[PDB]
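Chemist: Have a look at this one.
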Amino acid sequence: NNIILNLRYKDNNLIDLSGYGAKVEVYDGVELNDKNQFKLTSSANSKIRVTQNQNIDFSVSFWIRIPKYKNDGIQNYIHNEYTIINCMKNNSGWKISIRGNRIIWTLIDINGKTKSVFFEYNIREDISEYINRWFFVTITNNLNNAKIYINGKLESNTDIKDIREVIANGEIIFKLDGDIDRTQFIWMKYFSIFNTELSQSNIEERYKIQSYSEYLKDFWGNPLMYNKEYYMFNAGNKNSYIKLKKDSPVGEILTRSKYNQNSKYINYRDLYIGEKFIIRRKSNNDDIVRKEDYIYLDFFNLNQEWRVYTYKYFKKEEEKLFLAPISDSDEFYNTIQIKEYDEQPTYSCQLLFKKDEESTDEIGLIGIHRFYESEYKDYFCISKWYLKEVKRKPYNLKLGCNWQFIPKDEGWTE
Amino acid sequence: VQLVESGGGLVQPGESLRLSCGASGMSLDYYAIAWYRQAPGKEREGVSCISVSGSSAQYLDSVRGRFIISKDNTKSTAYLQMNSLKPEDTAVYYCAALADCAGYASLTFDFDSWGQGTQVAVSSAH
């Protein structure tokens, strides 16, 4: 539907599914997976060449994941612009590139005139929605304007009445090109090209369609996995994390440490902290965690895998979760069903405790709550109150029962 | 609630040693047991893992056929039987109690900083 290039993963390769059969050359340095993700690295052989058929107002869309700046190389990050995708014929065409937290789209007509349009994301947020996380880019061009959309929403709109005819016949090269660091890479997914200027409506629909999966995602946007170490993030308490309380079978809530060095330009909260959790299947064939799956939520206490429990019979709306070694106790529940109450794209998920798989009886959802001692302290909890709230439309992203799982990732160092 | 290694020792190539992984405070009836070893200052590596049921075992390729992992629920201890020992087996051995063997080898236990472990060294007299 107005699509003239559709790069998708087939048979360990990248193929044009547009119907026009552009040829696609995937060199040895490009890592590929069956989640349609490909990685461009610093290597000379990390490159993709596609040749458009010549017998063919335009738009480019794709998902991208850009690693975090190194806390050592901020100056290079802010100043060294580098190409990722270039499309030049007779010194004319287009090009996407990155300089730090800025992704930029440039045009250059037949005379060599230039305009550009960028999206820059914040590099001082405690928790960022963009840094090293999958997000959706769409770039549209017509007679007068170049617009950039991020996750379906308009972010930039530069005027280009100056810029006229530009050539898009040329070969499209996917390749990191500039004064990049050795460790620089970029992940990309679902690259497409359209012979029309997409509307905000089309772009937002594509965003929802390409977000949908049967499975849950991790904090980074990748599929959520069984048997993999995760730190836990709460979207209703962004700067808080869970820690097993010394000499008590409960998880206390603490405040995240932050970046603690001398840079005017950057700030973030630490992500690799709190207990190392891990999800285990409750069996009834890949390691992907799907919506409505029944799971055990565990964590590592020294060299012991412990488990997250709830009392079967507690009085109030809320009760502190019970953290303890793996064992069968008919005083506690241990089975969790992982949910997705959000209709809209999110990397949040929710955690429901139930009596049994077959029972429609719901105990409550995992969240964070203030409790009174003798003072007032947050604890890792279950609450019955979440049960009605998650049914409300539109879904409430800021609820404490929204959790995200953060595995160690090479795009994020702290 | 402690999970402690013992049975390490110093031996000659070809000889045998038996590590035990003793659980206190809890019971291994629900636990899959993994062994790891770390030589100074090489990369730490997964050595073996036995399932909760005890009917399935996994081995590092370089120890298969020499090492036998087992688990005795009634004693709450699991074992690494090490036969035909070689110099390359020299390491500090650590154990962990897991829900499941899946993914065991890439778990990031900070044994160096809080591990106890048991020392195994193999060297000939010639």
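All residue numbers given for chain A refer to Swiss-Prot; the residues shown span 862-917, 925-1152, 1157-1246, 1252-1291 in order.
Method of determination (from the header): X-ray crystallography, 2.3 Å.
The backbone N, Cα and C atoms fix where each Cβ goes, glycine too.
So Swiss-Prot lists the following for this protein:
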type: BINDING; residues: A:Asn1025, A:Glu1189, A:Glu1190; note: ganglioside GT1b (d18:1(4E)) binding site
type: BINDING; residues: A:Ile1240, A:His1241; note: D-galactose binding site
type: MUTAGEN; residues: A:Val1118 to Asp; note: Greatly decreased binding of heavy chain (HC) to host SYT2, whole toxin about 200-fold less toxic. Significantly decreased binding of HC to host SYT1 and SYT2 independent of gangliosides; whole toxin about 100-fold less toxic
type: MUTAGEN; residues: A:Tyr1183 to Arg; note: Significantly decreased binding of heavy chain to host SYT1 and SYT2 independent of gangliosides
type: MUTAGEN; residues: A:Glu1189 to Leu; note: Decreased toxicity, heavy chain has decreased binding to synaptosomes and to GT1b
type: MUTAGEN; residues: A:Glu1190 to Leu; note: Greatly decreased toxicity, heavy chain has decreased binding to synaptosomes, binds less GT1b
type: MUTAGEN; residues: A:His1241 to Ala; note: Decreased toxicity, heavy chain has decreased binding to synaptosomes and to GT1b
type: MUTAGEN; residues: A:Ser1260 to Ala; note: Greatly decreased toxicity, heavy chain has decreased binding to synaptosome and binds less GT1b
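Looking at the shown structure, can you explain where the listed features end up?
Modeler: In three-state terms derived from DSSP, A:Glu1190 (mutagenesis position) belongs to an extended strand segment.
Secondary structure at A:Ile1240 (D-galactose binding site), as computed by DSSP, is strand.
The local packing around A:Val1118 (mutagenesis position), expressed as other Cβ atoms within 10 Å of its Cβ over all shown chains, amounts to 18.
Other C-beta atoms found within 10 angstroms of the C-beta of A:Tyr1183 (mutagenesis position) number 15, with every protein chain shown included.
All protein chains considered, the CB of A:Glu1189 (mutagenesis position) has 14 other CB atoms within 10 Å.
A 10 Å cutoff on Cβ-Cβ distances gives A:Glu1190 (mutagenesis position) a total of 19 other Cβ atoms nearby, all chains included.
Non-local contacts of A:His1241 (mutagenesis position) by the CB criterion (under 8 A, 6+ apart in sequence, same chain) comprise A:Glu1190, A:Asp1255, A:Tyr1256, A:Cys1258, A:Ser1260, A:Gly1277.
Following the DSSP three-state reduction, the secondary structure of A:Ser1260 (mutagenesis position) is strand. Its own atom aside, the Cβ of A:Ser1260 (mutagenesis position) has 20 Cβ atoms within 10 angstroms in the protein chains shown.
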Chemist: Determine the Cβ neighbour count for A:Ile1240 (D-galactose binding site): the number of other Cβ atoms within 10 Å of its Cβ.
Modeler: 20
Chemist: Across the 5 residues that the deposited model omits, what is the distance in Å between the Cα of A:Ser1246 and that of A:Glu1252?
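Modeler: Computed span over the unmodelled residues is 7 Å.
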Chemist: I want to check the contact list for A:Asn1025 (ganglioside GT1b (d18:1(4E)) binding site): same chain, sequence separation of six or more, C-beta distance under 8 angstroms. What comes out?
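Modeler: Same-chain residues close to A:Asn1025 (ganglioside GT1b (d18:1(4E)) binding site) (Cβ under 8 Å, separated by 6 or more) are A:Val985, A:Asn1013, A:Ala1014, A:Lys1015, A:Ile1016.
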Chemist: Given the ganglioside GT1b (d18:1(4E)) binding site residues A:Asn1025, A:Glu1189, A:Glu1190 in the record, what is the largest Cα to Cα distance, rounded to whole Å?
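Modeler: The ganglioside GT1b (d18:1(4E))-binding residues span at most 49 Å between Cα atoms.
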Chemist: Whole-number answer please: how many Å between the C-alpha atoms of A:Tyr1183 (mutagenesis position) and A:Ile1240 (D-galactose binding site)?
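Modeler: So the Cα of A:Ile1240 (D-galactose binding site) lies 16 Å away from that of A:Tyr1183 (mutagenesis position).
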Chemist: Quick one: pull the CA-CA distance for A:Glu1189 (mutagenesis position) versus A:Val1118 (mutagenesis position), whole Å only.
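Modeler: The Cα atom of A:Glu1189 (mutagenesis position) is 17 Å away from the Cα atom of A:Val1118 (mutagenesis position).
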